[PDB]
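Just below is one structure, and these are the notes that go with it.
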Amino acid sequence: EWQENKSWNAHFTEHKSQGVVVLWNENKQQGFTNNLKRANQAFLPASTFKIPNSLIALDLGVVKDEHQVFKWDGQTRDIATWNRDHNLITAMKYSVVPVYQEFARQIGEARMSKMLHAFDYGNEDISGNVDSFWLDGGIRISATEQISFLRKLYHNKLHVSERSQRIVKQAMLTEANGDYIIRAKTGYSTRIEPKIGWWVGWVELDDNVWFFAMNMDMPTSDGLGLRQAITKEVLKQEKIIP
Ligand SMILES: [Cl-]
C-alpha cells in the first residue's frame, strides 16, 4: 500500500535540498514516497490551509461565491499582488493571507475547530490566534494526511456541500493542457522551524488521477520554485506527465 522509492531522493539531493514527495495512484490504490518517515512527519500547513479555509467559508456563507470581491483594506503589504481587490480564485492563486485571515475571523474558533474535526484534517488543533493559527499556531499536517484530505475533496466526500467542494476545486486549478490538469495549492511556512515549502494537489489524466503532497526544507525564499520543479521531475520520471 505504501512503497518507498529512494531513487527520488536524487531529485532533492541534486538541489542541495531535503524533503519528501508522496504520490497516490487512485486507480491502483497504491502510494509511493522517497521517505516514509518524513511522509508521516507533521508540519504547519501554512497556505495549504487555504483549501479547508475556503471550503468552510463557502459552506457557512462567509463567502457567497467565487466572484465575491474582497476589497483590499488599503494597508500596503510587501507582496504587491496582495495590495488589490481579490475574489476567491485570485486570493487562492496569489496566496493572499489577509483575505483568508478575515474568513477565519468570521468563521470563528468554534466552527473552525468543529469543521476541521469533521474533515479529519491533520491534528485538528487550532490552538493559537484564530486569524493565524495555520501560520504560527498548533495545527500540523503530514504529507500522507494531505493526501487523505485531498482524496475526500476530489470525490466530494468531505462533510460540506457538493457546491462548496466544486468551487474550491475550481479555485485550485493551477495548470491545464491537452495532457493533464493540475489542481493544487502551494504553501510556505516560515514562522516556526523548520521553514518548509509545500505543494499539494493532484494530476488529472484521461483515465486516472495521481494525488501528490510534497514538502521540502526552505531556508530562504530563493528556492520556492523547487516545490513545483521537483514534483514535476518526479511526475516526469514516473511517466505521469510528458
Ligand atoms: Cl475547473
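All chain A residue numbers match Swiss-Prot; in order, they span 24-265.
Going by what the header records, the deposited coordinates were determined by X-ray crystallography, 1.8 Å.
Just so you know, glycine gets a Cβ as well, placed from its N, Cα and C.
According to Swiss-Prot:
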type     : residues             : note
ACT_SITE : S70                  : active site, acyl-ester intermediate
BINDING  : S70, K73, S118, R250 : beta-lactam binding site
MUTAGEN  : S70 to G             : Increases thermal stability. Abolishes hydrolysis of cephalothin and decreases catalytic efficiency about 60-fold with respect to ampicillin
MUTAGEN  : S70 to A             : Does not alter thermal stability
MUTAGEN  : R189 to A            : No significant effect on catalytic efficiency with respect to ampicillin. Very little reduction in dimerization at neutral pH. Predominantly monomer at neutral pH; when associated with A-206. Slightly decreases thermal stability. Significantly decreases thermal stability; when associated with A-206
* Neighbour-count leader, CB within 10 A, recorded positions: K73, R189, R250 -> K73
* Asked: If one looks at the chain holding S118 (beta-lactam binding site), which residues at least 6 apart in sequence have a CB under 8 angstroms from its CB?
  -> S70, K73, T209, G210, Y211
* Express in Å, rounded to the nearest integer, the largest CA to CA distance found among the beta-lactam-binding residues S70, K73, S118, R250 named in the record. => 17
* Whose Cβ lies within 8 Å of the mean position of the Cβ atoms of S70, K73, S118, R250, the beta-lactam site, other than those residues? -> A69, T71, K208, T209, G210, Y211, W221
* Asked: If you measure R250 (beta-lactam binding site) to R189 (mutagenesis position) at Cα, how many Å is it?
  -> 25
* Asked: Around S70 (mutagenesis position), how many other C-beta atoms are within 10 angstroms of its C-beta?
  -> 22
